[PDB]
Every structure is written in structure tokens, then in C-alpha cells.
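Engineer: Just passing along the structure, written as C-alpha cells.
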Amino acid sequence: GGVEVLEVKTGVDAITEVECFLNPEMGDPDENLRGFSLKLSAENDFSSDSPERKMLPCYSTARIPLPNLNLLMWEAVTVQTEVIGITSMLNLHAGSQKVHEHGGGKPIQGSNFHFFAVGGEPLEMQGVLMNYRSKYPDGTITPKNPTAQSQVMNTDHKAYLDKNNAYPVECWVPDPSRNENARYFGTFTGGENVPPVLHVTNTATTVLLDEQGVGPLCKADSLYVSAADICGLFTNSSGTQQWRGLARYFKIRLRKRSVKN
Amino acid sequence: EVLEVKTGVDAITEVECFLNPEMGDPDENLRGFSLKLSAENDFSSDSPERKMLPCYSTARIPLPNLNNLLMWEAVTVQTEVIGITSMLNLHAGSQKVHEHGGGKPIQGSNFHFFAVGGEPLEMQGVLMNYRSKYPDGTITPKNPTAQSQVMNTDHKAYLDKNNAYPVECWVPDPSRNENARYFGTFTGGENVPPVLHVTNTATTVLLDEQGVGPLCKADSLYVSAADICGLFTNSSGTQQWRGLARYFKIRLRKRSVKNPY
Amino acid sequence: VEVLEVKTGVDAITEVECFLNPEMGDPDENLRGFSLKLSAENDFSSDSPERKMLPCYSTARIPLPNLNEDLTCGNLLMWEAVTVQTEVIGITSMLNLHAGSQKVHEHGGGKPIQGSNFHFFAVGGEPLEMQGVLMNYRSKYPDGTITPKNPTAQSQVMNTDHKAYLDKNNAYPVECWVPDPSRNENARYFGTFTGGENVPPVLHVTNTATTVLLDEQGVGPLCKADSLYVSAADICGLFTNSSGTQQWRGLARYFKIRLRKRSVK
Amino acid sequence: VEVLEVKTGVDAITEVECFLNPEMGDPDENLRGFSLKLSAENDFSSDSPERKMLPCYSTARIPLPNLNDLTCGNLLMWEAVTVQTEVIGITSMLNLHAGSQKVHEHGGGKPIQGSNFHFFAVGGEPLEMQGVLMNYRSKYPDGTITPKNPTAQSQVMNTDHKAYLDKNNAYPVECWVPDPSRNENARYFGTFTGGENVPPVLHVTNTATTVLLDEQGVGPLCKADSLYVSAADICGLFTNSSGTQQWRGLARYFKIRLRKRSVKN
Amino acid sequence: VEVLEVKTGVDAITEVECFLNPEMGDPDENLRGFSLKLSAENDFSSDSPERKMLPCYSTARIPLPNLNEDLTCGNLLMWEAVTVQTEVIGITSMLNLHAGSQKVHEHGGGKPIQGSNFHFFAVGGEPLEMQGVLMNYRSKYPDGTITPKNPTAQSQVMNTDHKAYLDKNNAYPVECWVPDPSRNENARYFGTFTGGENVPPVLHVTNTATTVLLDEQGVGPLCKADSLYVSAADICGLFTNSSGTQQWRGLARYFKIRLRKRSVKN
Ligand SMILES: [Ca+2]
Ligand SMILES: [Ca+2]
Ligand SMILES: [Ca+2]
Ligand SMILES: [Ca+2]
Ligand SMILES: [Ca+2]
Ligand SMILES: [Ca+2]
Ligand SMILES: [Ca+2]
Ligand SMILES: [Ca+2]
Ligand SMILES: [Ca+2]
Ligand SMILES: [Ca+2]
Ligand SMILES: [Ca+2]
Ligand SMILES: [Ca+2]
Ligand SMILES: [Ca+2]
Ligand code: NA
Ligand code: NA
């Protein structure tokens, strides 16, 4: 969302600044519950595990188009990123189960995953499943023809994050054996009672240069941003639980680089 | 366009202030607390009272008139949350932890935030529930939609008024604030312990990557804060936010600039 | 004070070593280091805590080797505090789970001390400057304590009337006062508050750790009238008796402070 | 091995990439990456865990481009300089719909949580291990390699229990640790976090590198042109809807950068 | 000391390696590394813990190459400890949840070791200097222990009468004594106490970590009488038996210390 691209060229020197956000793809079970999943089911036998599409958070991604240009290529040098709306979880009056008789609502808590990537091509993913026998729904892209080895490392499960709201977060991780032309960062914190801990500051910049001083190079003059920001579980007054996600901001600086094809 | 730092005898000034917390102040005696929290309101019928909603605090601090032109440049800040030991009173009002025990400490979700800028803090609105009906005397996202639960770029505001912008509705906007520095941490959960450090030896440098601090437009500095420490649980089981004031000491220097006009 | 140069070498350096005992309330002669059992659920309009229930800040004034014996030589010296090594004394005493504490379950050991804690020290050349802040401005504080006077609802946030020196040991309740960040130009203070029923005490000891007390201009606290001021509060958590009653437990703090002679105008 | 100069030539650098699958017990063909359900409350005199209940260390020998023989010219060995490593599949624990006990009526499944151990090593020879037992009287199964001649002293430090991690899916994690008295030619890193309610906390990034050079600037030297990687990544316990519990493990990726080093022998 | 290796190379350097066993109480011959089960709720006026219930500090004197035939010199050569590498041994043993421990719930695995823990080591040129502090000054400590003498209520805070040397292994209860920050001029010590009934043990191992033992003047512990002292306490937490009874569990600690010869003022 909100993609803005600015190229400034003075002679030899060309800079592009990209600003955008990615909305989260938590499942959106109805139009009013944008940012949430469908309520979670539980205790499905591994042999009869058929999760509904709207229950499954997916990775977010966007292809950002750059000024269409040894080759000259756009090189991503820095990123500033932030999770947007962390204070929204201070609403304990709407929908959440009371913590006790006469108390306020229960904060969002529980397992969470915060992840982003910036690359010159789609993020390369490796599939790993909790249960290889899970039957995934139409509209998801999940590991093809999985086996019990898919519960550990099965090198058959290679994919590109090339479609928004399609690759379930539970099925896929960034592939550390690939991604030579992207930088990715994620933290998984698991557990029923895990507190969300989120920091915001406009003073943080991540440098995307590798050990040789080279950033992601934008093949075919396109930049890819990717995210997943599952903040935890929202517990309804009935006890049902729904994932809650938040959008992620990106500001990326790129420069024009002459490079070996 | 920034030129050189002025290096006279009177080229430095120090500003000190504190910001009181704006938790809701539900009666004349409960300054620093919110109204007791409601719970389990349907998203379609969520009408929080004003005194239940903590707000961001801010102050415009007028600076010596200087005047192509000189502007005050904020270089460092020392800041501290004031009165953290008041939470060691476990005899007053709080529910016993168990039969024969002391009162329950303040605990639960918290948010600690401050900013220093040369202009008002720029905010982005994000809601837990876009259908919340916010009370008279609050400034909340205007004409929100389900997209306001994720990122809706319509929701831009300046923190220009005290006791107005609820913390649950607004975050510092990472797409703006070019002339401010902000820092916040949200920690969510029923059982989160407050962890607060005080020392007069800690300094935050406000200079950006180019060595430039916030520049005080119109010879005014803006400080902003929110310090929701957690929930106070009354002996009845009702819960109220507790906030604390924030101290600021800002060092500024005179900076020559080309009038940007 | 206009600060000039550090004085040279040999006897230009002194070390002060001391400890501060904790002031937790000491409800009987056998329970030194503990508070009285905590009360709970007092209405804000009828909150009258007993003295022995209220931990207080510890403080001492340490007299330093006399400088400026030669009053009219026109070269004025003050001791400058440069470094401190400090730690909490007796942290392993909390491994006694056989005495007094409630069993964790049938046949189990005693419950460890845990819960809200506050660890704080300061080193200054004058008394520590405090700001009063109350949970409940209507609290009626007992004889023997020094607490914010004539408080109002504003005293629950920031009321600038409540300024005091930490000028008496075992008198200023920790729950009423904090170091004032708007003052203390001639002291350094450090504190961490961790609140909650189930917080674990986490305490580190090492004789290899040093805190430098010099400010941004390289100047440490300057000891007015050849006096060094140490202050502490080390509330370790709550001790839960077999009945379920709870008492604060505190421990002493050690200080080793290195000072040098500083010329001043 | 006496090290001489780093070689700087054209083919002086190589990269090895691999992953190690976890060895959690694999109690049936469908439950790769899990252990058998845990037994509990076995007397120390009658503790005989089944093989499928015991997570084991993973290890592999990685062959390197052949160098070299003192009679066949100059001596060269690969030196491991850096490693990039991470745990693969951490997001799979976001499946709370399959198998796991509901957290409460109408709730989602219980996340994997509880005791965990994350460990890796890179060496020029097999990892050297020291045996330590919870209970020296534990009878370990066919197919495992456990401390030989265990005694009560094996519950603390029995220097008899020395082994090389030279076999995958054989050395139970609960019986063995890396030996800090050996491993002169390897680097190892591990963290154990124990408890019923411990949250898994796992970071991934392709920007993180661990330098394997020692204080003299020397990395693991790959004897016989082989590198050894070792891992254990027990992520926590999976709680079935019945209340039974199973360990869950995940694979570990390694990318190791090596350079050619001249050596005397 | 379970095992000791002392190597003095051609280059006037000594490397000392040892493993120091924990002293948790050892209530029977099969429960090495554990304490006796804990008692609870003893009145402060009737608190008489049994010896086997009380973990004690571990210590050993390590003999070094005897340097000075001519002890009657104004300058002496002494061993100077420069670095230490240390590790807690056997942390993965706590992954045994099948033996002895109470089930977490019906059909579950055993309860992990958890609760209060203390991890401590020291390297010195002489015995570790200790300060006594008691939870309860009226505790009656058993035969075979060395505990603060003639304690008073001040012994529950700081009573400077309680000075001791850690001069006996398996004798000084951890609950009674701490390293004395007012002494130990010729030793370095490091400890972390984490208290609480549900605390998770968190233990890291790596052979890449080294602690430098030099003071601010670049001088390490100087080994008086050609002896080095290592000291430890590694209480990992409580083991909960299926009955509900609890026992401390401890682990051994490895030391690798590098020393050099220093000419010093007699
Ligand atoms: Ca599909
Ligand atoms: Ca690769
Ligand atoms: Ca591209
Ligand atoms: Ca601060
Ligand atoms: Ca302004
Ligand atoms: Ca009396
Ligand atoms: Ca008495
Ligand atoms: Ca030959
Ligand atoms: Ca060795
Ligand atoms: Ca050895
Ligand atoms: Ca080899
Ligand atoms: Ca001393
Ligand atoms: Ca000695
Ligand atoms: Na008192
Ligand atoms: Na196996």
C-alpha cells in the first residue's frame, strides 16, 4: 500500500527513495475484522487437519516498480521500518474477555512473529510444516506433495514469495540457503502467555550492504518488500481466539550502481 | 538548509520541564488514574467514556527570540519517569494478592513514549476496532473504515492539544516527523511487570546521521509523552490505568540556517 | 563552583569504603531487615500505614580527610568522587527456604522471596534532592516518617511543593519519594524498580564492576564541606509467611568510592 | 598442527552449506521431528527410557576440496573463518489447529513451550563430549551411546565419560555436553532454558555471522580435509489434546567460509 | 577438585585446568549432586536444618610450580593469573524429564528443574574472603558446617563481625555467606542470584568466552605461596519429586586459568 517512489538524478548521480507500507494478511474473516484471523480451531487430529483459509495468516509482499533503465542497476542501501499501530492494543474495552469479574479486557498476548525483508527479487522461501498431512485450503500456496520429511527439512519445498495473501506464515520461512540478493530479519516468540514487546523510533536505520559493500540489486528494475507481523492472540469474551496483525512501514534508499551482470 | 553551529558564550541554552500524565482523572482525588475499565463491549457497541482513555501529553516551550537566520537546534535530552517508587504502596486500595497478603502491584500492559521536536509531533491513527464511538472531547481518526484497523493513510494528526488524542488511537507517524525524534516501547499482557530505570547520568543525543538536531521553527520546542505504567486492581476487581509524569532536560545550540521559507 | 585542574599525584587520591544497612521497618528486635506484615485493601480515604510497614531510604554523610586547613593560601581544594563499586550484601541468604516461608505445595520447600523490588544508590557531594510523589495523596503517614506535606490530588502526579533533602536516615519512605531529576547537579543516582507479584529478584555481585561518576565535562560530584553522601534502597521483594502474610526483605549495600583532589575557584 | 601463513591465491576460499535434520526420536513414520511421548515419575532405580523418547545430537562430516603427505610437497589445510547458522521452520509453531490441547474451552491449541536447548558447533574434527547424567542409574537403550561405567559421580563430573560425537542420532542430548577441557580445534555455542512455561525465542536473519577465529586469529583446521558440524535444537514440548507431551525439534542451516592455511604437519 | 592438569611450558606460562564438583549436600551415596529434601515452615525460633539439606561453596587449592629456591630475596617471582575460561558442566542433564520428577499434569512429562538458582565462581591468589549474612540469625546450623559465629539480629543485614576465609570445601553453606566486597583485593569473583519458585534455569556454554583477570593497573591475582584458589557455587534450581518433595540440584564447574611469572615486591 501507499507506494511513493522518488528518483533524483544529477548527471552521474542517481538516488531513488521508496516509501510504502504493507498491510497485514491475517485472514480477514469478515470485512469488519480486517487485521484479524478467523477464530482458531483446536485439537484436530494430524490425520484430519483442514484449516479454513480465513484462519491462516499469510506473508505480505509487494513488487515496487523502479525507474526502468556491465549493467546499471538500483542498489538498496538502507531501510527504516516500523510496525504501525502498536498502541491500538491499549483498547481493553472492546470485545476481549474480562481478565476477572469486574476487570478490564484481556490484552492481546501469545505467540508472535515479526519479520521483514528487502530484496532485489521475490523473497526465497523454504517450506516446513508442523503436520505434513495438513490439508490446506484453496487460495493458499503450501508445500507441494509433502512427506514426513517436510516436518523437518525437505529441500523440495522451495518457493518465491510472489503473491500477497497466499503463502501461510505457518508453512514457510525465509530460506537461508538462498536470498543472496535480499536481507531478511525475523523473531518468533512462542507461548500462551507471551507479552508483545514492540519498540518504535524514527532514529533506527538498517544498512543493507553485505560484507563486500554491496546491497540488494534490483533485477528487472523491481524491489520487493515482505513482512509478517502477527502480534499475538485476541481472546473474545466467549474464549475464542483470533490472530491480530499490524501493518509495517518501509523507507528504502537506493542508488544507481554499475555492476557485473 | 542547515549551515554552521554558532560558537559564542550564549550559543547554548537548557530547557527543563515536566509533563503530567493524562490518564483520565475520573474524580478530583484520582489524578494520575483512568476511570475503571469496561470490558467485553461488542465491537458494534463500543462507546468508551472520555475519562477511561489515556491521552498523549505535549507542551510547546517558547525559546529566546533569535532574529540567513539563527534557529535553536535540540542536541540532547535527559528524560525520566517521575514517582516510580509510588508503586511500592501496596496498602492503599489494591486487591489482596491472596488471603492475608499485601495488595496487588500495578502490572499489565504499559507504554512509555517521549519525543522532542521543533514542531508538533505528527501522528498516524490505527484502531483496534474502527467502529469504536469515541466520546466528546477526544480527537480520534475521522471517518474510519475497516482499513483503519491496519493502515489507512487518511488518519494524520498533529499532537497540538492536551487531553485530546487517546493513546489507543494514535502512534507517532514514521512517514513524517522529519524534524523530531521519538522513542516508544509497548509491552502488552495481563501479568507484565513494570520495569523502570532512573538515573541522571543517561543522555539521548538528538542529532541525525548528518549531525543535525530538531530545529525549533518559530522559536518553539515541542515535548510529547505517554507513560501508562500498567493497571491498578481495586479490591473489588475493577481496574484503572496508572500514569506518571515525565521530566525533560533539553540542551539546545544556535544553528545558522538558509531561510527555507 | 568554578572547577579548575585535578591535583597531581601520591596523596591526591583517597578511597572511602562503607556499607548502608537497609531500613525496611524492623518490626521487632529479631526481624531486622524485614518490614511489618503488609496490610491490604485500605480505602484511599482511610489509609494509615504503620511506621514499621514502610521501608525508608538509607543515607549517610561520610566525613573526608580535611582539605583547606590553610584557609587563606588562595588555592581551594574539594574531593571529587570519580568511581564507585557497589553491590548488595547477602543475596544468598534468600536460599534459606526452610525458615518461616509458606510451603510452595504439600511436602515442598518454602516459597522464595519474590515480588516488587527496588534497587537504588546515589553518590553525591551534598544531600540527595528528592521529589515527592504519592500513590494516594490522602495517605496518613505515621510519626517518625517525613512525607510530602499538605499534599493534594496533584501530589499523585507532579506537585513542585514536594522538594526535600534526604537529610535523615530511616525517615523518608521509599513509596513517597524519588530522586529529583530537576536537581541533583552534584550527585549521581541509579535505580531500577521492577513491580509485580511474581517478579524474581535478579542480583549480580562482582568486584570487577566500576561505575564512573564523571559528567559530560569530566567532573564528578564535588564534596561540599569535605562530606560525601551515600544513599540506598534495596527492597529485594516480599517474604511470604506460612500464614500467607507478607513482609518486605531488604539487604545492605556496600560502597567503595575513589576520590581525587580537585582545585576550585 | 603448527600454522604458517594464510594462502591468498585465486582458489584460496571455499564455502560449504548444509543443514542438519533434528534427531528427536521419530516415534513413527508420520512423526519425524517429534519424540515419543514422555514418560514421567520413574524411580531413579527403574528409569529405562525408550530410544524413540530420547532426542540425540545431530552431526555430519563434510568433505572439503582435497589438499596435500609430507613426501608429496607443501602442506595445506582448510581453516574455518566464519559461520552463518539458523534454525529452519520456526513459523511452523504457528499451527495451533493440529493436535495440540486447547488452551481453554473454545480456545486455540497450546503453543509449543517448555524446556529448550539450542546448540551448534563447527570443528576440524568430531565434537568432543563430556557425559553427565541426571540419574546415573538410568538404563539407556539399544542404539544409543551413553556414559560407560556410570557411577554416582557421573551425576556431577566423572572424567571417564569422554566421547567423540562421531555418530548421528546416537548420543542423547540429556547425557552429553561439549567438553570445555578439549575441543581445541572446534567452536561451540549452546543455550539451555529450562521450565514448564518457557517461551521459544528464535531469531532468523541472513545478515548475522559468527567469526570462528580464536584469540591468535586461527580458526578450526580441517584435519583430513573434513569439517564437522553438530547441532541440537529442541524447541520445547508439544502438548497433545490428551495431555501427553512430545519434544519438537527443527533443522539447523550452516554456511561456513574457509580459507587455505599453510601448516607444518 | 575432581581432576587437575597443570602445564608449565618453555615460555614461563602455566595453564591450569580443573573441574570442581558441586557440594549440594549428597544425602545418600546415589544422590551425589542433590540436597536432602527441603523442610518448610520452621519457625525462626526453631530452625535447625540438617547438614545434607544445605548446599555449600566448593573450593580447591591448586599447587603451582614452586618458583623461589631463595625465598630471602627483596624481589620474588610469583604466578599471576591473567585469564579464566569457565563453564557449568552437564546443563543438558535437565532434559531428563522421565526420571523421578512429578508429572506436570495427568499423562504429561516430568517437571523441569526450576526455581531459585545461584551461579558463582572466583579465581584468587589466596582463599576467597567471605561475609556472613543470614535470613534468620536464630537458625541453629548443624555439625560439619561453618556459619557466622555469635550472630545477632544485625547478622540479618550487615554485621562486620562475620568475616571468614573459604578455607574448607563442603563446609560454608551458600545461604550463610557471600564473597566479601570489602576484601578480596587479590581475587576476582562473579555471581548471579535469581530467586523465585518458577524461575527458569538459563545456562550458556561456549569455548569462545574468556574473562580477563587483570585489575585497572594491569595486575592479576598473585598466587601467594605458589597456590591458586578456585571457588564455585552452581545451584541450578529445585528438583520436584513425584511426592511433591523438593531437592536442590547442582553441577560441576570447569576452570581454565592462564598464568604468567611476575617479579613482585616481597
Ligand atoms: Ca494450494
Ligand atoms: Ca546459498
Ligand atoms: Ca526485481
Ligand atoms: Ca533517562
Ligand atoms: Ca516550533
Ligand atoms: Ca521498638
Ligand atoms: Ca532476639
Ligand atoms: Ca616429495
Ligand atoms: Ca584443554
Ligand atoms: Ca584436556
Ligand atoms: Ca577433519
Ligand atoms: Ca577493601
Ligand atoms: Ca595462594
Ligand atoms: Na523504619
Ligand atoms: Na532417534
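By Swiss-Prot numbering, chain E shows 33-298, in order.
According to its header, the structure was obtained by X-ray crystallography, 1.4 Å.
The backbone N, Cα and C atoms fix where each Cβ goes, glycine too.
For reference, Swiss-Prot lists these features for the protein:
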VARIANT   E:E158 to D  In strain: MM
VARIANT   E:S171 to T  In strain: MM
VARIANT   E:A219 to T  In strain: MM
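Tell me about the setting of these features in this model.
Structural biologist: Non-local neighbourhood of E:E158 (variant position): E:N218, E:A219, E:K256, E:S259, E:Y261, each in the same chain, at least six residues away, with C-beta under 8 Å from its C-beta. Mapped onto three states, the DSSP output places E:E158 (variant position) in coil.
E:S171 (variant position) falls outside any helix or strand according to DSSP and counts as coil.
In the three-state DSSP classification, E:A219 (variant position) falls within a strand. Every protein chain shown contributes to the tally, and the Cβ of E:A219 (variant position) ends up with 24 other Cβ atoms within 10 Å.
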Engineer: Within 10 Å of the Cβ of E:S171 (variant position), how many other Cβ atoms can be counted across all chains shown?
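Structural biologist: Neighbour count, Cβ to Cβ under the 10 Å cut-off: 23.
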